[PDB]
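Report on one structure; see the data block that follows.
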Number of protein chains: 2
Amino acid sequence: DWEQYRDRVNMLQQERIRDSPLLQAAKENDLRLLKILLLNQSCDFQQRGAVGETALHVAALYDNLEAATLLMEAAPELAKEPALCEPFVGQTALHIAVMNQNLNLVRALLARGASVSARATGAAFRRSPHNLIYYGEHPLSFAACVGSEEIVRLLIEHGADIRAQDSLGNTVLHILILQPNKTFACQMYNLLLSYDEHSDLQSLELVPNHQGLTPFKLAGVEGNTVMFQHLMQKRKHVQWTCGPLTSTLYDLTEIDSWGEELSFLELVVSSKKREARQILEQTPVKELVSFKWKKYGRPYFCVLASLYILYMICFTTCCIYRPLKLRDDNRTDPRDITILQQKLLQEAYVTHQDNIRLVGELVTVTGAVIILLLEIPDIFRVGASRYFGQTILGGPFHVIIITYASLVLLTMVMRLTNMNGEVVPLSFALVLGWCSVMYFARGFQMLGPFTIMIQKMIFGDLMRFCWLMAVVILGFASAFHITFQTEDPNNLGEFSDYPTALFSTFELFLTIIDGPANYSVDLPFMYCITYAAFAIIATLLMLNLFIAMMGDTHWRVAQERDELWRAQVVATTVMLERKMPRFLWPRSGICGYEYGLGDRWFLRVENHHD
Amino acid sequence: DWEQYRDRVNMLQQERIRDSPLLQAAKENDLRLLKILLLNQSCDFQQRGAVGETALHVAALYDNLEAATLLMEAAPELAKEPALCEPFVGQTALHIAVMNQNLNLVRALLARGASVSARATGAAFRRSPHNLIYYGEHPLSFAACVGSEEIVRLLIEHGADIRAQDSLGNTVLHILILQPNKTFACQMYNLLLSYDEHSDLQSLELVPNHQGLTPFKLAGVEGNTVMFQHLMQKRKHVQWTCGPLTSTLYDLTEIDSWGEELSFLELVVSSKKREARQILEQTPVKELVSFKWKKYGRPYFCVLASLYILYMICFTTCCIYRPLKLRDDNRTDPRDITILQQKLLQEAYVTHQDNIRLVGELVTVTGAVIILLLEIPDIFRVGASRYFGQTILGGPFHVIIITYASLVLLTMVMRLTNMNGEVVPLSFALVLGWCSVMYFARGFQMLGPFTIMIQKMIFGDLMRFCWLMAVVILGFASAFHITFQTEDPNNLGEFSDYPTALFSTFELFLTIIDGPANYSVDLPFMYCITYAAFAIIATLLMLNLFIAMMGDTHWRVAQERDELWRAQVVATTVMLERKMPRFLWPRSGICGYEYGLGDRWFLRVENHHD
Ligand SMILES: CC(C)[C@@H](C)/C=C/[C@@H](C)[C@H]1CC[C@H]2C3=CC=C4C[C@@H](O)CC[C@]4(C)[C@H]3CC[C@]12C
Ligand SMILES: CC(C)[C@@H](C)/C=C/[C@@H](C)[C@H]1CC[C@H]2C3=CC=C4C[C@@H](O)CC[C@]4(C)[C@H]3CC[C@]12C
Ligand SMILES: CC(C)[C@@H](C)/C=C/[C@@H](C)[C@H]1CC[C@H]2C3=CC=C4C[C@@H](O)CC[C@]4(C)[C@H]3CC[C@]12C
Ligand SMILES: CC(C)[C@@H](C)/C=C/[C@@H](C)[C@H]1CC[C@H]2C3=CC=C4C[C@@H](O)CC[C@]4(C)[C@H]3CC[C@]12C
């Protein structure tokens, strides 16, 4: 929760420990004062602290086995007392004794009758970035997550339910997977699977949490590669081993996820963790997505890319041959250079070429409607921020594709209603529609990690550098405008108006226009000093600083090009499996039923070991 | 072959193993059930699997020595039974027993009379990228490639022919060289040479395969540097060793390859493997090509470069002084600026300077004919794709040189036929002919690894980045054309026509022209927003991204500059040895016959060891 509230809670807990002499003796392991208190019978033994902790909780917290046994000899009901305050509600002495790995204290508490199924629904025991650890809500979950196998065996022998869930629905396998240390996690997973004598019901592995994730899916989502390898070791079958050639037969019941709302690969790719992209490098998943991409994903993606390119060619040809007529009125203003205008709806669609344009425009409108019908339910199937905010699963390409379809439909509306100004949505749709073709650059290895470079340059570096650049533009444009306020605009009109001054200074920042010079006339002397300062500071230092930032970003992406391209391949394959019809996408892998191996589907992997 | 077919074959093989109780007992090493089957006499013992494998093949496949001896005690004819299906045709139990290194099983099979010359012509035993290994087609080849020397000795003692070839003609030395692991390969090569008691016939080393490669040539082609060093250890003679100076005398019978169609160095350089360029760094080859390049290659290459430069000077001077006359007709169109045209064949070649031009044009046509006569039979001596598609042996320089000669001859044809439009082939030939002079940059160390940088930037990076760049050009050119469709073209004519809009936006992408600005008139407001987006996205992000890609490509080539330059030196020296007359290229090395060492030719290497 709040850091200040937890600090006040800890300070109040230490204050109530230091104020109470029984709690002070329990903390400091003062056996004489504690025995004088307990042998004495002032009739008080349940003094609670600031968090509602008993004296047994204080004895277990500071590793005081002798003081805890003294507190359990007299009035042993403290072995069945949880805390009664917000940051530690539900925590007993058994939880602290398990977390401190005091095995004799856990033995003594289970001898005195500790609650082995004590569900600690505390604020500090929830999975949150405020808490440093998430060990669970049960003593068995705590003992499995800490790493003491003997305490796990002791709690199981006393009757701790392995199939117990948290507030998030997580069983002990989920919280065991969620731990960062993974050396002992595989052995603890083996121990908890070995103690599943129940085996009735479904196996603990098939138990989903409240998010609907199995432990296999949670190992996929969180990027736990070691637990993923340990899980696939239990689901593989070595067919044969001849010399150095080992042929094994992995099971694809959970990896492929046939007939499910969210497949395993979709959950792996659409994950906020950076370590989830290493699951695609693992042994069954890499061969599975390579088979899917090489057999079905690449030809279908190339066909869709060719259709989209021809569609954009038709839209561009309809933009070029747009119906325009001569201007009716006279150009009274000498600075106005508009000689054509848009024809009316009655004036257009007359000749044969206009009917060809009508056919192409119907093709364009139908394609935009098809685009909207393909993209709109994906914003409601998952979250809008998740669908619009991930690099791997398209992302900004979907936003500009939906914007392109919306602008094409708006152009159609303005065409049918005889509204002037189709140049703005047609230019927007021509820029956005052609730039969306780079989405289909993710289907090729050489060009795919380039769109990721451009994405991590625009939203990565350009959105940070544009504030300093805009500050320099807003300074020097105002300076250049006020130096040329008392000047004739016919000789040097690059700073005549302040919007034009902003645009001209932006161009001079990017060095795409020449410096404003008119040597036939006498420019003001302040312009030369201001432009020398602009050339030193803006065009030389900051522009090449942005060039170096883009170079470092390109190097950072190019050091991990194949991983990002494989992630894009899996994202594209998942999207094509979800959206295309099922008869064009047969089920991947060996059928297995024709070979007598049941209804499961397998992937055969032949490797060259030693 | 196909991955799905091999997967179906393996699944069917495991299905037929699991269905048959004899094969199941042979796989699982169930001695009791197997003895009940064999001691029983249901009169069946040759049940074949899905691949035609016997029960002895299943026993040898899963390392079941006891089950294999039980299957060989009753009906031992299974020791002489190969498989009878496509992926394993010709494979016996001896092959699997050798590959599994079960020495007692190989002893038992040779005791029962296994076929020691069993030629396994299977689909899985062929050298292909589908197969993970290529161990050969014979049990001796399998035992030499796996690494068990005792099984090699056992097979040789029973009469396995060492001089046996595969479907590719490869003997056991070729397949032993083709293995990736090279520590045991030298010892196995020594063992197989030591067992060549035949020594009649030619030595196994001089036995070529179906591609015509000796094991020395195959070690050169595949880049096996360790086997190359081991082969040159057997062909060197240490003349003396005084202090730290060791003078040895390498033999150049196979490295130089006098009087052969394909020399050793040509096969090393024209190799698809990247590791073949390390053969040129080895001890005799480096000194040999350095002697050849320093004595003969560099002066002849500099003479040819000077002749080609003077030839291009003559061609350029004939292009500058091209016969042109005043235009006969009148310039009716105000946008037409053509004032000259080409003179007729009768009108030209009149004055003295025209006769000097005629002499130069005859020189140019003769040089192009000489160029075609030098380059045309090289396209038929080797493959066309091999000759036109390798960086080291010229490659694109040969294509542009042949194109230059073809365009010069086409210009001559258009000159003789009075056909208008010599400017197109003359401009093409002037661009391509002068750019071919960079071919002669490969003869100098400092400038040579620069043409490789440009080649790996054009075909490496430019051919990948040009699709995204063309996408941005096709978007923004159409946007800029439709914003200036309803505008007067006299004020801003950079986007008047769509081809001119494409060209102007390509120039604005490369920042070689200024931004289109006409401050005397009022430009449309959409142009400013579209050009600000073009300046942000195209000229700033993508152009400098391509700059960073070229920087990384230049760094990648510059980290290996000397290796690539030495490869180009060997390629140039091989080309000059092949194409120049023999009297200008004396045989390299010590003659040897005058010193009583036979007809062989030697290279003396003096090195400073310790
Ligand atoms: C038309 C003008 C007014 C302005 C709006 C135009 C903006 C275009 C050029 C910009 C806006 C956002 C840009 C953009 C958004 C995000 C991505 C995803 C990235 O992975 C590749 C580049 C890509 C695809 C680029 C392409 C160019 C876009 C679409
Ligand atoms: C430096 C960063 C922030 C980049 C991205 C922004 C550039 C700014 C300065 C650019 C982007 C688009 C430009 C722009 C849009 C359109 C017009 C209308 C035109 O008739 C006058 C110039 C004017 C008013 C300019 C002003 C400067 C703008 C707003
Ligand atoms: C004349 C115009 C129309 C066009 C066709 C001209 C193209 C020229 C400039 C281009 C085409 C291909 C280019 C090219 C091909 C390949 C190589 C081999 C490389 O190792 C060095 C650069 C070099 C030699 C370059 C030189 C420049 C060339 C020849
Ligand atoms: C971005 C990459 C793909 C680079 C290599 C390609 C550039 C394209 C856009 C260039 C290359 C040559 C250019 C070109 C060739 C010749 C002409 C004829 C001229 O009268 C009008 C422009 C026009 C029609 C332009 C159009 C744009 C072209 C085709």
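Numbering, chain B: per Swiss-Prot, residues 28-227, 229-638 in sequence.
If you check the header, you will see the structure was determined by electron microscopy, 3.2 Å.
Placed from the backbone N, Cα and C atoms, the Cβ positions cover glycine too.
In sequence order, the list of same-chain residues 6 or more apart from B:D542 (mutagenesis position) whose Cβ falls under 8 Å from its Cβ is empty. In the three-state DSSP scheme, B:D542 (mutagenesis position) is classed as coil. Swiss-Prot lists B:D542 with the feature Ca(2+) binding site.
Proximity of B:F425 (mutagenesis position) to non-local residues of its own chain (separation of 6 or more, Cβ distance below 8 Å) is seen for B:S464, B:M466, B:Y467, given in sequence order. Record note (Swiss-Prot) on the mutagenesis of B:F425 to A: Decreased inhibition by the synthetic drug econazole.
Cβ-based neighbour count (10 Å, all protein chains) for B:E535 (mutagenesis position) stands at 13. Among the mutagenesis entries in Swiss-Prot is B:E535 to A, noted as: Minor effects on Ca(2+) permeation.
What Swiss-Prot notes for the published mutagenesis of B:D542 to K is this: Abolishes channel activity.
In Swiss-Prot, the entry for mutagenesis B:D542 to E, N or M states: Attenuates Ca(2+) permeation and Ca(2+)-dependent current decay. The structure shown retains the original residue.
Here the residue is the original one, while Swiss-Prot reports the published mutagenesis B:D542 to A with the comment Abolishes Ca(2+) permeation and Ca(2+)-dependent current decay; no effect on monovalent cations permeation.
A strand conformation is recorded for B:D550 (mutagenesis position) in the three-state DSSP classification. Taking Cβ-Cβ distances under 8 Å and a sequence separation of 6 or more, B:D550 (mutagenesis position) has no neighbours in its chain. Quoted from Swiss-Prot, the note on mutagenesis experiment B:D550 to A is: Minor effects on Ca(2+) permeation.
Proximity to chain A (Cβ-Cβ under 8 A) holds for B:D550 out of the mutagenesis positions B:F425, B:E535, B:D550. Checking the mutagenesis positions B:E535, B:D542, B:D550 for a CB within less than 6 Å of any atom of ligand 3 leaves no residue at all.
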